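Visitor: I'd like to ask some things about the structure below.
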Amino acid sequence: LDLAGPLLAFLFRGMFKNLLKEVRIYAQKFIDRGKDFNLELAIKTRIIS
Amino acid sequence: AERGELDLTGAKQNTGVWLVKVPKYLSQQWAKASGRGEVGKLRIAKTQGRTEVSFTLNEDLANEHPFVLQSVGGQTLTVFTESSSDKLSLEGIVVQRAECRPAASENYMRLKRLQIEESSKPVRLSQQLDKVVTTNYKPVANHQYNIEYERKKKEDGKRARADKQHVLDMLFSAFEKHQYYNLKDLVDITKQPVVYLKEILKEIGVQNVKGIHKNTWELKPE
Amino acid sequence: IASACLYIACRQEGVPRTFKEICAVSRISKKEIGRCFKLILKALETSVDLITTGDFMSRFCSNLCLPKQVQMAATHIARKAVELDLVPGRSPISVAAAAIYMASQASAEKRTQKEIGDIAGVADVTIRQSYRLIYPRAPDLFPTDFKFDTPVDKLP
DNA sequence: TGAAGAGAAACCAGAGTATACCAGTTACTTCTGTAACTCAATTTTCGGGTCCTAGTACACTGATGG
DNA sequence: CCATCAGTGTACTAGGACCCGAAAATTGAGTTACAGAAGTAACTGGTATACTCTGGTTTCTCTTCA
């Protein structure tokens, strides 16, 4: 039986992978541009929320 | 006789060794000092038709370990060592297998529980936070990355347009290194404005359509 | 343009933030935010009402762990100080930080200049400068009915 | 009257065919410096303190031993 | 008994970071010139990974002579 926890944990990893993918994409743009990136700006908070 | 040769002398002598399985706490106590040359005494008692093996922990080490033998006919085991000087040798062949068990049953689990709890220290758990965090996106006059990159660009300053002759000489000199160059890569080597560089390249050079990646400039005018 | 629009909207709704509270979020410097803000007010041919000191208080005192009593205290102090012209021509954010520092050192939960500088986005030197301007007139700014555990007659 | 091919209904890979990204570059702006007065905000820097832990000198004490 | 020899009870250093405030310097907006260099912001080819009939193949019964 998948209760609220395991069901929620199923969503979180998909949504956390998107978060980690998103910061990778955001950072790659700035790193290629030659300028360091701001971590706070790289994170898209709406992905998990 | 070579580096990869194995010193199989131990096998020739048919030396016998015993394989023993012991818990971590017994070895952990040994690992505590591990240099005193003594950790206990192994006592073996034999009767008319029965043999028993037991081990006693050193009194200093503490501040009964009965042994159970196992059949070795189902699998053949050998012991070998690799010397730091790249000289492998065979210590011997295992002739008996034994296991160590705890004399105590009730309070022994207490030590195991501590180990399980101790190994649980790296197990990180989410922490409830009384007050919402207010230090994020906190006021900054400028992001540090922005000032660093802007300062670098200002210092590096301007791409001067060198006299056509100097630019031409650099282009021809670099042509020897490789047959073809990319426009973006060529700009870095020449360090000239893209529009100015393109005009100079157009005056002599031409671009050839390549079916492998794309149409790229060729430094050869013809 | 997005950051400047965000600032103009926050100001229009009546809950204005500071440029340092939009640069803290956006990826551009406060200078560009202000430039595009003026450019947008020029283009749209609209205007935004002038910020007052009481706008930054429900947020500054709440980002700090101050009680509601200290919050209304600092609100009253700042409003009276800008009333009595103790702080001429100084930015409302620095006056707000100074008033919050006064009401914080006076009341139970004390906060240093550093924390208030971090929250309000005001250099502690500015907090000092605009606190010395309201330093001598401390008592007649505070609310009359005001409980505290540190005498308002002694403040750093 | 089979024989050497004739016809027929299955699989099977591959060559254009079809997408599918993935760069490749033309204008079109801002943004420098200098000048100036203004005022406030913010940073830098700068001489000196400031506190603290850890030895240090030095006169005296207190045996101690021969 | 007068030699000697730890301890002791302190202000006086010795490093050792560290902080507090002041003063100077900068930043920032406003204008208007000036030339040129960054700095994105935009349309427009170009060549490969699937892909879809398709051309050939292959027994397997049969076709057509012979």
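Using the numbering of Swiss-Prot, the residues shown for chain C are 159-314, in order.
Per the header of the entry, the method used was electron microscopy, 3.0 Å.
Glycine is treated like the rest: Cβ placed from N, Cα and C.
Recorded in Swiss-Prot as a mutagenesis result, C:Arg185 to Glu carries the remark: Reduces interaction with SSU72; when associated with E-193 or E-200. Inhibits interaction with VP16; when associated with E-193. Inhibits RNA pol II transcription activation induced by VP16 but does not affect basal transcription; when associated with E-193. Under its mutagenesis entries, Swiss-Prot includes C:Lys189 to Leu with the note: Reduces interaction with VP16; when associated with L-185. Among the mutagenesis results in Swiss-Prot, C:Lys189 to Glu has the note: Inhibits interaction with SSU72; when associated with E-193. Reduces interaction with SSU72; when associated with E-200. Inhibits interaction with VP16; when associated with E-200. Inhibits RNA pol II transcription activation induced by VP16 but does not affect basal transcription; when associated with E-200. The residue drawn here is the original one. One entry in Swiss-Prot concerns the mutagenesis experiment C:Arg193 to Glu. Its note says: Inhibits interaction with SSU72; when associated with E-185 or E-189. Inhibits interaction with VP16; when associated with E-185. Inhibits RNA pol II transcription activation induced by VP16 but does not affect basal transcription; when associated with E-185. Where Swiss-Prot documents C:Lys196 to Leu as a mutagenesis experiment, the accompanying text is: Reduces interaction with VP16; when associated with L-200. A mutagenesis experiment is reported in Swiss-Prot for this position, C:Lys200 to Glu, and the note states: Reduces interaction with SSU72; when associated with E-185 or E-189. Inhibits interaction with VP16; when associated with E-189. Inhibits RNA pol II transcription activation induced by VP16 but does not affect basal transcription; when associated with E-189. A mutagenesis experiment is reported in Swiss-Prot for this position, C:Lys200 to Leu, and the note states: Reduces interaction with VP16; when associated with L-196. Experimental mutagenesis is annotated in Swiss-Prot for C:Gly247 to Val, with the remark: Inhibits interaction with TBP. Quoted from Swiss-Prot, the note attached to the mutagenesis of C:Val283 to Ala states: Reduces DNA-binding. The mutagenesis experiment C:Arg286 to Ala is recorded by Swiss-Prot, whose note states: Reduces DNA-binding. One mutagenesis experiment named in Swiss-Prot is C:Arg286 to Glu, and its note says Inhibits interaction with RNA polymerase II; when associated with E-290 and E-295. As a published mutagenesis entry, C:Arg290 to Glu appears in Swiss-Prot alongside the note: Inhibits interaction with RNA polymerase II; when associated with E-286 and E-295. As a published mutagenesis entry, C:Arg295 to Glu appears in Swiss-Prot alongside the note: Inhibits interaction with RNA polymerase II; when associated with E-286 and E-290.
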Visitor: Using a Cβ-Cβ cut-off below 8 Å, which of the mutagenesis positions C:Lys189, C:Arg193, C:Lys200, C:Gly247, C:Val283, C:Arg290 are near chain A?
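Guide: Among the mutagenesis positions C:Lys189, C:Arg193, C:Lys200, C:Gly247, C:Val283, C:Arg290, not one has a Cβ sitting under 8 Å from a Cβ of chain A.
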Visitor: Would you mind checking how many other C-beta atoms are within 10 angstroms of the C-beta on C:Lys196 (mutagenesis position)?
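Guide: For C:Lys196 (mutagenesis position), the count of other Cβ atoms within 10 Å is 11.
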Visitor: C:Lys189 (mutagenesis position) to C:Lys196 (mutagenesis position): how many Å between their Cα atoms?
Guide: 11
Visitor: Among the mutagenesis positions (C:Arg193, C:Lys196, C:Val283, C:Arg286, C:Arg290, C:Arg295), which are close to chain B, meaning C-beta separation under 8 angstroms?
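Guide: Near chain B, no listed mutagenesis positions qualify.
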Visitor: I'm trying to understand the geometry here, so how far is the Cα atom of C:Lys200 (mutagenesis position) from the Cα atom of C:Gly247 (mutagenesis position), in Å to the nearest whole number?
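Guide: For C:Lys200 (mutagenesis position) versus C:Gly247 (mutagenesis position), the Cα atoms are 24 Å apart.
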Visitor: Would you count the other C-beta atoms found within 10 angstroms of the C-beta of C:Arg193 (mutagenesis position) for me?
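Guide: That number is 13.
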Visitor: Return only the integer: C-alpha distance in Å from C:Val283 (mutagenesis position) to C:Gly247 (mutagenesis position).
Guide: 17
Visitor: Could you state the CA-to-CA distance between C:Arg193 (mutagenesis position) and C:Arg290 (mutagenesis position) to the nearest Å?
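Guide: So the alpha carbons of C:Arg193 (mutagenesis position) and C:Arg290 (mutagenesis position) sit roughly 32 Å from each other.
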Visitor: Between the Cα atoms of C:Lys196 (mutagenesis position) and C:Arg185 (mutagenesis position), what distance do you get, rounded to the nearest Å?
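Guide: Between the alpha carbons of C:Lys196 (mutagenesis position) and C:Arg185 (mutagenesis position) there are 18 Å.
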Visitor: Using CB atoms and a 10 A radius, I'd like the single residue among the mutagenesis positions C:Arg185, C:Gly247, C:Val283, C:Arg290, C:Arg295 with the highest neighbour count.
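Guide: Result for the most crowded candidate: C:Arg185.
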Visitor: For the mutagenesis positions listed here (C:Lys189, C:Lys200, C:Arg286), which one has the lowest count of neighbouring CB atoms within 10 Å of its own CB?
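Guide: Per-residue Cβ counts within 10 Å for the mutagenesis positions C:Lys189, C:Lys200, C:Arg286 bottom out at C:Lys200.
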Visitor: State the three-class DSSP label for C:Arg290 (mutagenesis position), counting H, G and I as helix, E and B as strand, and everything else as coil.
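Guide: Assignment for C:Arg290 (mutagenesis position) reads helix.
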